[PDB]
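One structure below.
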Amino acid sequence: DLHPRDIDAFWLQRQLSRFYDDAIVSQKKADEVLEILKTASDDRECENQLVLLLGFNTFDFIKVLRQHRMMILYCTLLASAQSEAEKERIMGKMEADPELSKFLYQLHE
Amino acid sequence: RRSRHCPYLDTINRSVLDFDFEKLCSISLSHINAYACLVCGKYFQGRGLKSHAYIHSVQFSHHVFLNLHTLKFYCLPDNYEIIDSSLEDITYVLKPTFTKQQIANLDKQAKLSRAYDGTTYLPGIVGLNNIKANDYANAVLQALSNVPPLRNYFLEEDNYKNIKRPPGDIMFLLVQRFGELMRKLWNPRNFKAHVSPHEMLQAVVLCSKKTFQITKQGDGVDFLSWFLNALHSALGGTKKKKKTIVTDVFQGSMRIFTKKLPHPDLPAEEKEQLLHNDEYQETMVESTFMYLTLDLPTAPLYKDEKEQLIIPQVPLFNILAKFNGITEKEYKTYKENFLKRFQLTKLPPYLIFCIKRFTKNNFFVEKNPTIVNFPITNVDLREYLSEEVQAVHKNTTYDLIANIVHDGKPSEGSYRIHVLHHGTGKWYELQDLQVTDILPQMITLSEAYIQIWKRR
(Lines of atoms letter the chains of each structure in order from A and count residues from 1; the text may use other names and numbers.)
(Lines give C-alpha, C1' and ligand atoms only; values in the text may rest on other atoms or scores of the structure.)
Protein backbone atom coordinates (compact mmCIF):
# COMPACT_ATOMS: atom_id res chain seq x y z
CA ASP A 1 0.00 0.00 0.00
CA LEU A 2 1.63 3.21 -1.27
CA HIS A 3 0.36 5.31 1.63
CA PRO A 4 0.57 9.11 1.34
CA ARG A 5 3.02 9.20 4.25
CA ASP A 6 5.02 6.28 2.82
CA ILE A 7 6.63 8.22 -0.02
CA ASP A 8 9.32 10.68 1.09
CA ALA A 9 11.28 13.25 -0.90
CA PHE A 10 14.15 10.80 -1.48
CA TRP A 11 11.89 7.73 -1.66
CA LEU A 12 11.40 8.12 -5.42
CA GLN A 13 15.16 7.99 -6.01
CA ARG A 14 15.71 5.33 -3.33
CA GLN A 15 13.22 2.93 -4.92
CA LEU A 16 14.68 3.74 -8.35
CA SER A 17 18.11 2.90 -6.89
CA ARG A 18 17.25 -0.80 -6.61
CA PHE A 19 18.24 -1.27 -10.27
CA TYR A 20 20.76 1.59 -10.64
CA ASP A 21 23.75 1.53 -8.28
CA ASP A 22 25.46 4.66 -9.67
CA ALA A 23 24.20 7.48 -7.45
CA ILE A 24 24.66 10.22 -10.05
CA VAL A 25 23.06 8.01 -12.70
CA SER A 26 20.39 6.99 -10.18
CA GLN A 27 19.63 10.64 -9.40
CA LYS A 28 19.46 11.51 -13.10
CA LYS A 29 17.16 8.56 -13.80
CA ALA A 30 14.92 9.49 -10.86
CA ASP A 31 14.66 13.09 -12.08
CA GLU A 32 13.84 11.86 -15.60
CA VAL A 33 11.22 9.49 -14.19
CA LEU A 34 9.65 12.36 -12.25
CA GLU A 35 9.68 14.61 -15.33
CA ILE A 36 7.95 11.84 -17.29
CA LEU A 37 5.42 11.05 -14.54
CA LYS A 38 4.48 14.71 -14.33
CA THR A 39 3.25 16.05 -17.68
CA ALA A 40 1.78 12.67 -18.60
CA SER A 41 -0.47 11.98 -21.59
CA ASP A 42 -1.48 8.30 -21.87
CA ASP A 43 -1.10 5.20 -19.71
CA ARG A 44 0.53 3.12 -22.46
CA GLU A 45 2.50 6.03 -23.94
CA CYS A 46 3.93 7.00 -20.55
CA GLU A 47 4.56 3.32 -19.84
CA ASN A 48 6.66 3.19 -23.02
CA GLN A 49 8.41 6.39 -21.92
CA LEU A 50 9.24 4.73 -18.59
CA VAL A 51 10.48 1.69 -20.54
CA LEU A 52 12.81 3.98 -22.48
CA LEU A 53 13.90 5.56 -19.18
CA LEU A 54 14.60 2.31 -17.29
CA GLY A 55 14.72 -0.53 -19.81
CA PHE A 56 12.16 -3.04 -21.03
CA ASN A 57 12.79 -5.06 -17.85
CA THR A 58 12.24 -3.77 -14.29
CA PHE A 59 8.45 -3.91 -14.69
CA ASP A 60 8.12 -3.16 -10.96
CA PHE A 61 8.61 0.53 -11.77
CA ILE A 62 5.69 0.47 -14.23
CA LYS A 63 3.60 -1.44 -11.68
CA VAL A 64 4.34 1.21 -9.04
CA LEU A 65 3.42 3.92 -11.55
CA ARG A 66 0.11 2.17 -12.28
CA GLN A 67 -0.59 1.81 -8.55
CA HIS A 68 0.50 5.41 -7.86
CA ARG A 69 0.88 7.79 -10.80
CA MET A 70 -0.55 11.04 -9.46
CA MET A 71 0.19 9.94 -5.89
CA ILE A 72 3.92 9.50 -6.53
CA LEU A 73 4.29 12.80 -8.40
CA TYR A 74 2.29 14.83 -5.87
CA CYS A 75 4.04 13.27 -2.86
CA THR A 76 7.49 13.80 -4.40
CA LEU A 77 6.70 17.41 -5.30
CA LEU A 78 5.32 18.22 -1.84
CA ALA A 79 8.06 16.39 0.08
CA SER A 80 10.85 17.80 -2.11
CA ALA A 81 9.43 21.34 -1.86
CA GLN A 82 12.47 23.48 -1.06
CA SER A 83 10.61 26.36 0.60
CA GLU A 84 7.17 27.39 1.81
CA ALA A 85 6.20 28.71 -1.63
CA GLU A 86 6.55 25.36 -3.40
CA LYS A 87 4.78 23.62 -0.52
CA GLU A 88 1.96 26.17 -0.70
CA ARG A 89 1.59 25.67 -4.45
CA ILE A 90 1.62 21.87 -4.17
CA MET A 91 -0.88 21.79 -1.29
CA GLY A 92 -3.10 24.28 -3.12
CA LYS A 93 -3.29 22.19 -6.27
CA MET A 94 -3.71 19.07 -4.13
CA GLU A 95 -6.65 20.60 -2.24
CA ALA A 96 -8.65 20.99 -5.46
CA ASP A 97 -7.87 17.48 -6.73
CA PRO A 98 -10.12 14.95 -4.93
CA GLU A 99 -7.63 12.08 -4.79
CA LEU A 100 -4.84 14.46 -3.79
CA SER A 101 -7.10 16.04 -1.16
CA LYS A 102 -7.79 12.61 0.36
CA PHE A 103 -4.06 11.85 0.18
CA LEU A 104 -3.19 15.02 2.09
CA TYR A 105 -5.97 14.47 4.64
CA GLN A 106 -4.71 10.95 5.36
CA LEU A 107 -1.11 12.18 5.47
CA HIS A 108 -1.85 14.86 8.07
CA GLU A 109 -4.12 12.54 10.07
CA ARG B 1 28.29 24.91 -5.65
CA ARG B 2 27.63 21.17 -5.43
CA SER B 3 24.92 21.84 -2.83
CA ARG B 4 21.21 21.44 -3.69
CA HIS B 5 22.19 18.68 -6.15
CA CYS B 6 23.60 16.01 -3.83
CA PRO B 7 22.67 12.49 -5.03
CA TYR B 8 24.03 10.82 -1.90
CA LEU B 9 21.38 12.53 0.25
CA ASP B 10 18.86 9.92 -0.95
CA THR B 11 20.50 7.23 1.22
CA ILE B 12 20.13 8.68 4.73
CA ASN B 13 18.61 6.17 7.17
CA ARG B 14 16.33 8.25 9.38
CA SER B 15 15.27 5.16 11.35
CA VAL B 16 18.76 4.43 12.73
CA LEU B 17 19.54 8.02 13.81
CA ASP B 18 19.40 8.17 17.62
CA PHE B 19 21.03 11.35 18.99
CA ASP B 20 20.19 10.75 22.67
CA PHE B 21 23.46 9.27 23.96
CA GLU B 22 26.77 11.09 24.37
CA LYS B 23 28.12 13.02 21.38
CA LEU B 24 31.54 11.43 20.87
CA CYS B 25 33.43 9.94 17.93
CA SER B 26 33.48 6.26 17.02
CA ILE B 27 37.26 5.72 17.07
CA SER B 28 38.65 9.08 18.23
CA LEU B 29 36.67 9.14 21.51
CA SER B 30 36.93 12.94 21.44
CA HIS B 31 34.09 15.42 21.93
CA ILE B 32 35.67 18.12 19.71
CA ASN B 33 34.73 18.60 16.05
CA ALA B 34 32.37 15.62 16.08
CA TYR B 35 30.42 14.75 12.93
CA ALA B 36 27.76 12.03 13.04
CA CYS B 37 27.04 9.86 10.01
CA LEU B 38 23.56 10.07 8.48
CA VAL B 39 23.98 6.65 6.81
CA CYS B 40 26.33 4.61 9.01
CA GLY B 41 24.38 5.60 12.14
CA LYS B 42 27.41 6.05 14.38
CA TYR B 43 29.25 9.32 15.03
CA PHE B 44 32.85 10.05 14.01
CA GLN B 45 35.24 12.98 14.33
CA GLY B 46 36.60 15.47 11.82
CA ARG B 47 35.06 17.05 8.74
CA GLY B 48 37.76 16.57 6.12
CA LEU B 49 40.53 14.43 4.71
CA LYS B 50 42.97 12.65 7.05
CA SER B 51 40.24 12.75 9.73
CA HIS B 52 38.30 9.80 11.12
CA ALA B 53 35.08 10.93 9.41
CA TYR B 54 36.59 10.88 5.91
CA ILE B 55 38.14 7.45 6.48
CA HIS B 56 34.88 6.05 7.85
CA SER B 57 32.97 7.50 4.89
CA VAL B 58 35.42 6.13 2.31
CA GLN B 59 35.63 2.68 3.90
CA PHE B 60 31.94 2.14 4.69
CA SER B 61 30.60 4.08 1.66
CA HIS B 62 28.42 6.12 4.04
CA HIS B 63 28.79 9.44 2.21
CA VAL B 64 26.52 11.70 4.26
CA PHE B 65 27.56 13.23 7.59
CA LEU B 66 26.15 15.99 9.80
CA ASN B 67 28.21 17.98 12.30
CA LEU B 68 26.74 17.75 15.80
CA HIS B 69 27.84 21.35 16.47
CA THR B 70 27.69 23.11 13.09
CA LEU B 71 24.30 21.47 12.36
CA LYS B 72 25.10 21.21 8.64
CA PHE B 73 24.77 18.20 6.34
CA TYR B 74 27.93 17.69 4.29
CA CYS B 75 29.26 14.98 1.98
CA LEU B 76 32.35 14.06 4.00
CA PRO B 77 34.23 12.16 1.23
CA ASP B 78 33.80 15.12 -1.14
CA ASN B 79 33.88 17.83 1.58
CA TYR B 80 30.93 19.54 -0.13
CA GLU B 81 28.26 20.80 2.27
CA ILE B 82 24.78 19.81 1.10
CA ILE B 83 21.75 22.09 1.08
CA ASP B 84 18.32 20.44 1.27
CA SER B 85 15.48 21.76 3.43
CA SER B 86 13.80 18.33 3.37
CA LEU B 87 16.48 17.22 5.87
CA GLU B 88 15.39 19.76 8.50
CA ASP B 89 13.75 16.91 10.44
CA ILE B 90 17.16 15.47 11.35
CA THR B 91 18.38 18.87 12.57
CA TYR B 92 15.16 19.42 14.53
CA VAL B 93 15.48 16.03 16.22
CA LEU B 94 19.15 16.65 16.99
CA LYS B 95 18.62 20.22 18.28
CA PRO B 96 14.99 20.71 19.36
CA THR B 97 14.37 24.47 19.46
CA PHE B 98 11.01 25.84 20.62
CA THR B 99 9.76 29.10 19.12
CA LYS B 100 8.72 32.05 21.27
CA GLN B 101 5.04 31.30 20.64
CA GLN B 102 5.33 27.53 20.20
CA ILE B 103 6.62 27.36 23.80
CA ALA B 104 3.27 28.77 24.96
CA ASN B 105 0.85 26.77 22.77
CA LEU B 106 1.49 23.58 24.76
CA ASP B 107 -2.07 23.83 26.08
CA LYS B 108 -3.35 23.85 22.47
CA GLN B 109 -2.25 20.25 21.83
CA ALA B 110 -5.03 18.93 19.57
CA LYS B 111 -3.44 16.77 16.87
CA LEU B 112 -1.43 13.73 17.95
CA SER B 113 2.25 13.99 17.02
CA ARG B 114 3.19 11.00 14.87
CA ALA B 115 6.86 10.07 15.11
CA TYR B 116 9.01 9.34 12.07
CA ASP B 117 8.52 5.66 12.96
CA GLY B 118 5.15 3.93 12.75
CA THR B 119 3.71 5.13 16.06
CA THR B 120 1.42 8.07 16.73
CA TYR B 121 2.02 9.81 20.05
CA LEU B 122 1.52 13.05 21.96
CA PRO B 123 4.34 15.35 23.14
CA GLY B 124 4.96 15.13 26.87
CA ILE B 125 3.53 11.60 27.04
CA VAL B 126 6.80 9.84 26.21
CA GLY B 127 8.67 7.02 27.91
CA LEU B 128 12.21 7.12 29.27
CA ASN B 129 14.03 3.81 28.80
CA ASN B 130 14.61 1.97 32.09
CA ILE B 131 18.37 1.54 31.92
CA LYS B 132 18.78 -0.99 34.76
CA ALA B 133 17.04 0.36 37.91
CA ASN B 134 16.39 3.88 36.63
CA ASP B 135 12.64 3.67 37.33
CA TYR B 136 12.59 6.17 40.20
CA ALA B 137 14.64 8.82 38.38
CA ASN B 138 12.75 8.29 35.12
CA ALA B 139 9.42 8.71 36.91
CA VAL B 140 10.60 11.82 38.76
CA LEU B 141 11.87 13.37 35.53
CA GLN B 142 8.72 12.54 33.54
CA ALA B 143 6.61 14.03 36.33
CA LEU B 144 8.65 17.21 36.81
CA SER B 145 8.60 17.76 33.03
CA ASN B 146 4.79 17.88 33.14
CA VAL B 147 4.70 21.26 34.93
CA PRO B 148 4.37 23.98 32.26
CA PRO B 149 6.59 26.40 34.25
CA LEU B 150 9.63 24.10 34.34
CA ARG B 151 9.02 22.75 30.83
CA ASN B 152 8.83 26.28 29.40
CA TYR B 153 11.91 27.39 31.36
CA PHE B 154 13.96 24.42 30.12
CA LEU B 155 12.59 24.64 26.56
CA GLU B 156 14.44 27.96 26.01
CA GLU B 157 18.21 27.49 26.11
CA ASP B 158 18.66 31.26 26.47
CA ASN B 159 17.08 31.06 29.93
CA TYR B 160 20.08 29.08 31.23
CA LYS B 161 22.95 29.45 28.72
CA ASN B 162 24.07 32.78 30.20
CA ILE B 163 24.06 31.51 33.80
CA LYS B 164 27.27 32.55 35.57
CA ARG B 165 28.38 29.24 36.99
CA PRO B 166 31.93 28.67 38.27
CA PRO B 167 34.18 27.24 35.53
CA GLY B 168 35.32 24.30 37.66
CA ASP B 169 31.84 23.06 38.58
CA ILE B 170 30.19 19.80 37.53
CA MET B 171 26.73 20.53 39.00
CA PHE B 172 26.07 22.80 36.00
CA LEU B 173 25.63 19.63 33.93
CA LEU B 174 22.42 18.83 35.82
CA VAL B 175 20.92 22.17 34.77
CA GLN B 176 22.24 21.57 31.24
CA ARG B 177 21.42 17.88 30.80
CA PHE B 178 17.89 18.18 32.22
CA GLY B 179 17.18 20.91 29.68
CA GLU B 180 18.12 18.63 26.80
CA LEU B 181 15.88 15.87 28.15
CA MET B 182 12.97 18.29 28.61
CA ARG B 183 13.41 19.64 25.08
CA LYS B 184 13.60 16.15 23.57
CA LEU B 185 10.57 14.90 25.52
CA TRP B 186 8.50 17.78 24.07
CA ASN B 187 9.66 17.44 20.46
CA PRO B 188 6.60 17.56 18.15
CA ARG B 189 8.44 15.74 15.34
CA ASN B 190 10.85 13.39 17.11
CA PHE B 191 12.30 10.65 14.93
CA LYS B 192 11.44 8.01 17.54
CA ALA B 193 8.50 7.76 19.95
CA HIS B 194 10.62 7.82 23.12
CA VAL B 195 13.69 9.53 24.57
CA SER B 196 16.52 7.81 26.44
CA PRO B 197 17.36 9.33 29.86
CA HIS B 198 20.88 7.91 29.56
CA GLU B 199 22.61 11.29 29.41
CA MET B 200 20.50 12.96 32.11
CA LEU B 201 20.64 9.93 34.41
CA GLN B 202 24.40 9.61 33.95
CA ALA B 203 24.81 13.30 34.78
CA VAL B 204 22.63 12.87 37.88
CA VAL B 205 24.74 9.89 38.97
CA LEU B 206 27.96 11.84 38.45
CA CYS B 207 26.63 14.97 40.20
CA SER B 208 25.37 13.14 43.31
CA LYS B 209 28.49 11.40 44.75
CA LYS B 210 27.54 7.77 44.05
CA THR B 211 23.94 8.46 45.17
CA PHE B 212 20.86 7.70 43.06
CA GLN B 213 22.76 5.82 40.37
CA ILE B 214 21.26 3.98 37.41
CA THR B 215 22.34 0.58 38.75
CA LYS B 216 20.44 0.42 42.06
CA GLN B 217 17.03 2.05 42.37
CA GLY B 218 16.47 4.78 44.94
CA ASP B 219 13.67 6.50 46.81
CA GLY B 220 11.46 8.63 44.58
CA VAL B 221 10.92 11.29 47.24
CA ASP B 222 14.64 11.52 48.00
CA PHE B 223 15.49 11.66 44.29
CA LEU B 224 12.92 14.41 43.70
CA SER B 225 14.22 16.42 46.66
CA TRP B 226 17.84 16.07 45.53
CA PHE B 227 17.00 17.00 41.94
CA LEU B 228 14.99 20.04 43.05
CA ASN B 229 17.80 21.21 45.34
CA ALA B 230 20.39 20.73 42.59
CA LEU B 231 18.24 22.63 40.09
CA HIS B 232 17.71 25.47 42.57
CA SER B 233 21.44 25.67 43.33
CA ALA B 234 22.31 25.43 39.62
CA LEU B 235 19.77 27.89 38.22
CA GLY B 236 21.34 30.65 40.30
CA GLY B 237 24.78 31.75 39.18
CA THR B 238 27.68 33.54 40.89
CA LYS B 239 25.31 34.95 43.52
CA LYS B 240 22.82 33.95 46.21
CA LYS B 241 19.85 34.53 43.90
CA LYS B 242 17.19 32.49 45.68
CA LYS B 243 14.57 33.52 43.08
CA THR B 244 15.28 30.55 40.82
CA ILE B 245 12.76 29.15 38.35
CA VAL B 246 12.35 26.00 40.44
CA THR B 247 12.21 28.01 43.67
CA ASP B 248 9.54 30.27 42.17
CA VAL B 249 7.44 27.55 40.51
CA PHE B 250 7.42 24.75 43.11
CA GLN B 251 8.56 26.22 46.46
CA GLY B 252 6.24 27.88 48.96
CA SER B 253 6.35 29.37 52.46
CA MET B 254 5.22 27.50 55.58
CA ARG B 255 5.03 29.11 59.02
CA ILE B 256 5.68 26.39 61.62
CA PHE B 257 4.30 27.81 64.86
CA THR B 258 6.21 25.08 66.69
CA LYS B 259 6.62 24.48 70.42
CA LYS B 260 8.04 21.92 72.85
CA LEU B 261 6.90 20.04 75.94
CA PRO B 262 8.67 20.48 79.30
CA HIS B 263 8.90 16.89 80.56
CA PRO B 264 6.76 13.73 80.83
CA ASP B 265 8.24 12.70 84.20
CA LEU B 266 7.79 15.97 86.11
CA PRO B 267 5.09 17.21 88.50
CA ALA B 268 2.76 20.15 87.92
CA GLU B 269 5.13 22.72 89.44
CA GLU B 270 8.23 21.64 87.50
CA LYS B 271 6.24 21.41 84.26
CA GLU B 272 4.65 24.84 84.72
CA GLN B 273 8.06 26.35 85.53
CA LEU B 274 9.40 25.32 82.12
CA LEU B 275 6.08 26.26 80.49
CA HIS B 276 6.48 29.81 81.83
CA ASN B 277 10.28 30.15 81.62
CA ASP B 278 10.24 29.84 77.79
CA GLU B 279 11.61 26.30 78.09
CA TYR B 280 8.38 25.02 76.49
CA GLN B 281 7.49 28.12 74.47
CA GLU B 282 5.83 28.37 71.07
CA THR B 283 7.86 30.03 68.31
CA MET B 284 7.37 30.83 64.62
CA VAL B 285 10.20 29.35 62.55
CA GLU B 286 8.65 29.97 59.11
CA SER B 287 10.68 28.26 56.38
CA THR B 288 10.40 27.43 52.67
CA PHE B 289 8.45 24.18 52.21
CA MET B 290 9.41 23.05 48.71
CA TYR B 291 7.78 19.66 49.41
CA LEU B 292 5.00 19.08 51.96
CA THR B 293 5.51 15.58 53.39
CA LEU B 294 1.87 14.79 54.15
CA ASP B 295 2.27 11.71 56.35
CA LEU B 296 -0.32 8.97 55.89
CA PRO B 297 -1.65 7.16 58.98
CA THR B 298 -0.40 3.66 59.70
CA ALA B 299 -2.72 0.83 58.75
CA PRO B 300 -4.85 -0.38 61.69
CA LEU B 301 -3.75 -3.99 60.98
CA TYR B 302 -7.24 -5.19 61.92
CA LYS B 303 -10.45 -5.86 60.00
CA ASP B 304 -13.83 -4.27 60.68
CA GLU B 305 -17.50 -4.72 59.81
CA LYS B 306 -17.33 -2.26 56.90
CA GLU B 307 -14.56 -2.04 54.27
CA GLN B 308 -15.24 -5.16 52.23
CA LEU B 309 -11.80 -4.52 50.78
CA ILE B 310 -9.13 -4.94 53.45
CA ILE B 311 -7.12 -1.96 52.17
CA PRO B 312 -7.59 0.91 54.68
CA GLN B 313 -8.70 3.97 52.73
CA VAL B 314 -8.11 7.54 53.91
CA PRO B 315 -9.43 10.92 52.70
CA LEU B 316 -7.00 13.49 51.36
CA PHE B 317 -8.58 16.31 53.38
CA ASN B 318 -7.95 14.47 56.65
CA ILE B 319 -4.43 13.65 55.46
CA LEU B 320 -3.60 17.25 54.52
CA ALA B 321 -5.33 18.72 57.59
CA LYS B 322 -2.29 17.80 59.71
CA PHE B 323 -0.33 20.75 58.29
CA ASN B 324 -3.09 23.12 59.43
CA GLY B 325 -2.55 25.36 62.45
CA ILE B 326 -4.98 23.55 64.75
CA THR B 327 -3.50 20.08 64.20
CA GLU B 328 -0.52 19.72 66.54
CA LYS B 329 2.23 17.19 65.88
CA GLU B 330 4.78 15.70 68.28
CA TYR B 331 8.45 15.05 67.50
CA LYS B 332 10.32 12.50 69.62
CA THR B 333 13.57 14.44 69.81
CA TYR B 334 16.42 13.36 72.07
CA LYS B 335 15.49 13.93 75.73
CA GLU B 336 12.57 16.16 74.74
CA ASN B 337 8.95 16.01 73.57
CA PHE B 338 8.90 18.44 70.64
CA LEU B 339 5.14 18.98 70.27
CA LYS B 340 4.96 21.27 67.23
CA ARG B 341 2.26 22.64 64.93
CA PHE B 342 2.59 23.80 61.33
CA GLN B 343 0.78 26.41 59.26
CA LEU B 344 1.09 27.15 55.54
CA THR B 345 2.08 30.81 55.27
CA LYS B 346 2.14 30.94 51.46
CA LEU B 347 1.21 28.37 48.81
CA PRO B 348 3.44 27.82 45.75
CA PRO B 349 1.94 27.94 42.25
CA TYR B 350 2.59 24.19 41.81
CA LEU B 351 2.47 22.50 45.21
CA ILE B 352 4.41 19.23 45.41
CA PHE B 353 3.21 16.74 48.04
CA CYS B 354 5.07 13.49 48.73
CA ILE B 355 3.25 11.09 51.06
CA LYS B 356 5.80 9.03 53.02
CA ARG B 357 4.12 5.68 52.44
CA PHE B 358 7.26 3.74 53.47
CA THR B 359 8.67 3.58 57.00
CA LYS B 360 11.14 1.47 58.98
CA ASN B 361 9.88 -1.01 61.57
CA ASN B 362 11.77 -2.30 64.62
CA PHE B 363 13.25 -5.12 62.51
CA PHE B 364 12.42 -4.28 58.86
CA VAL B 365 11.15 -1.50 56.59
CA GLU B 366 7.44 -1.76 55.75
CA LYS B 367 5.39 0.27 53.27
CA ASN B 368 2.04 1.61 54.44
CA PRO B 369 -0.64 0.46 51.94
CA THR B 370 -3.28 3.01 53.02
CA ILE B 371 -4.95 4.64 50.02
CA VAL B 372 -5.23 8.42 49.69
CA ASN B 373 -8.78 9.31 48.59
CA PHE B 374 -7.74 12.49 46.78
CA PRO B 375 -10.22 14.10 44.37
CA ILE B 376 -8.35 15.00 41.20
CA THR B 377 -10.68 17.73 39.93
CA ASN B 378 -10.74 20.59 42.45
CA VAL B 379 -9.43 21.18 45.97
CA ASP B 380 -8.64 24.16 48.19
CA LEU B 381 -6.06 24.46 50.97
CA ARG B 382 -7.63 27.66 52.34
CA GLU B 383 -9.27 25.47 55.00
CA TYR B 384 -5.75 24.67 56.28
CA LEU B 385 -3.97 27.96 55.50
CA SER B 386 -2.77 30.48 58.08
CA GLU B 387 -5.41 32.85 59.42
CA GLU B 388 -3.08 35.86 59.13
CA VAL B 389 -3.00 35.98 55.31
CA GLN B 390 -6.01 33.82 54.45
CA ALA B 391 -7.47 36.51 52.17
CA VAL B 392 -4.07 37.46 50.71
CA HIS B 393 -3.96 34.35 48.50
CA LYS B 394 -6.65 35.13 45.94
CA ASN B 395 -6.43 31.74 44.20
CA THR B 396 -6.71 28.51 46.19
CA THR B 397 -8.51 26.05 43.86
CA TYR B 398 -5.66 23.62 43.21
CA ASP B 399 -5.96 20.55 40.98
CA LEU B 400 -3.61 17.57 40.87
CA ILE B 401 -1.45 17.55 37.74
CA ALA B 402 0.74 14.47 38.17
CA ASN B 403 0.93 11.48 40.52
CA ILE B 404 3.82 9.01 40.82
CA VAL B 405 2.87 5.69 42.44
CA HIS B 406 5.44 3.13 43.60
CA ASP B 407 3.59 -0.17 43.28
CA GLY B 408 4.99 -3.51 44.42
CA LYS B 409 6.97 -4.70 47.39
CA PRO B 410 9.41 -2.25 49.04
CA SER B 411 12.53 -4.17 47.99
CA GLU B 412 11.34 -5.20 44.51
CA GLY B 413 9.00 -2.42 43.44
CA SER B 414 7.94 -0.67 40.26
CA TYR B 415 7.59 3.10 39.89
CA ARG B 416 4.64 4.13 37.71
CA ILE B 417 3.60 7.72 36.98
CA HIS B 418 -0.03 8.75 36.51
CA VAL B 419 0.06 12.21 34.92
CA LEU B 420 -2.89 14.38 33.87
CA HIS B 421 -1.98 15.63 30.41
CA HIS B 422 -2.88 19.15 29.31
CA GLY B 423 -4.35 19.99 25.92
CA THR B 424 -6.64 17.00 26.27
CA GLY B 425 -8.15 15.85 29.56
CA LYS B 426 -7.04 12.22 29.70
CA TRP B 427 -4.88 11.41 32.74
CA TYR B 428 -2.50 8.94 31.12
CA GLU B 429 -0.50 6.49 33.22
CA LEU B 430 3.03 5.97 31.91
CA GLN B 431 5.26 2.99 32.65
CA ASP B 432 9.03 3.04 32.07
CA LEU B 433 8.47 2.72 28.31
CA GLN B 434 4.73 1.93 28.02
CA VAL B 435 2.13 4.70 27.71
CA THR B 436 -1.42 3.67 28.63
CA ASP B 437 -4.72 5.38 29.41
CA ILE B 438 -5.93 5.52 33.03
CA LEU B 439 -9.48 6.34 34.09
CA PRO B 440 -9.66 9.39 36.39
CA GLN B 441 -11.48 7.35 39.05
CA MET B 442 -8.71 4.74 38.86
CA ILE B 443 -6.05 7.42 39.45
CA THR B 444 -7.34 7.89 43.01
CA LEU B 445 -7.21 4.10 43.50
CA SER B 446 -3.48 3.34 43.23
CA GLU B 447 -1.51 4.31 46.34
CA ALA B 448 0.22 7.55 45.34
CA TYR B 449 3.69 8.45 46.60
CA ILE B 450 4.54 11.88 45.12
CA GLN B 451 1.87 14.25 43.81
CA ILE B 452 2.19 17.65 42.12
CA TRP B 453 -0.89 19.89 41.95
CA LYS B 454 -1.44 23.07 39.94
CA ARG B 455 -3.09 25.93 41.84
CA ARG B 456 -4.79 27.25 38.66
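Residues 100-555, in that order, are what chain B shows, numbered as in Swiss-Prot.
The header says electron microscopy, 4.1 Å.
Heads up, the Cβ atoms here are built off N, Cα and C, so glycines get one too.
Among the features that Swiss-Prot reports, Zn(2+) binding site is placed at B:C136, B:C139, B:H155, B:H161. Of all the Cβ atoms in the protein chains shown, 21 others lie within 10 Å of the Cβ of B:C139 (Zn(2+) binding site).
As annotated by Swiss-Prot, domain 'USP' applies to B:225-555.
Of all Cβ atoms in the protein chains displayed, 21 besides its own lie within 10 Å of the Cβ of B:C306 (mutagenesis position). B:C306 to A appears in Swiss-Prot as a mutagenesis experiment; the accompanying note says: Complete loss of CHK2 and NFKBIA deubiquitination.
Other C-beta atoms found within 10 angstroms of the C-beta of B:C136 (Zn(2+) binding site) number 24, with every protein chain shown included.
A Cα-Cα distance of 33 Å separates B:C139 (Zn(2+) binding site) from B:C306 (mutagenesis position). Nearest Cα neighbour of B:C306 (mutagenesis position) among the listed binding-site residues (B:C136, B:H155, B:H161): B:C136.
Within 10 Å of the C-beta of B:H155 (Zn(2+) binding site) there are 25 other C-beta atoms, taking all protein chains into account.
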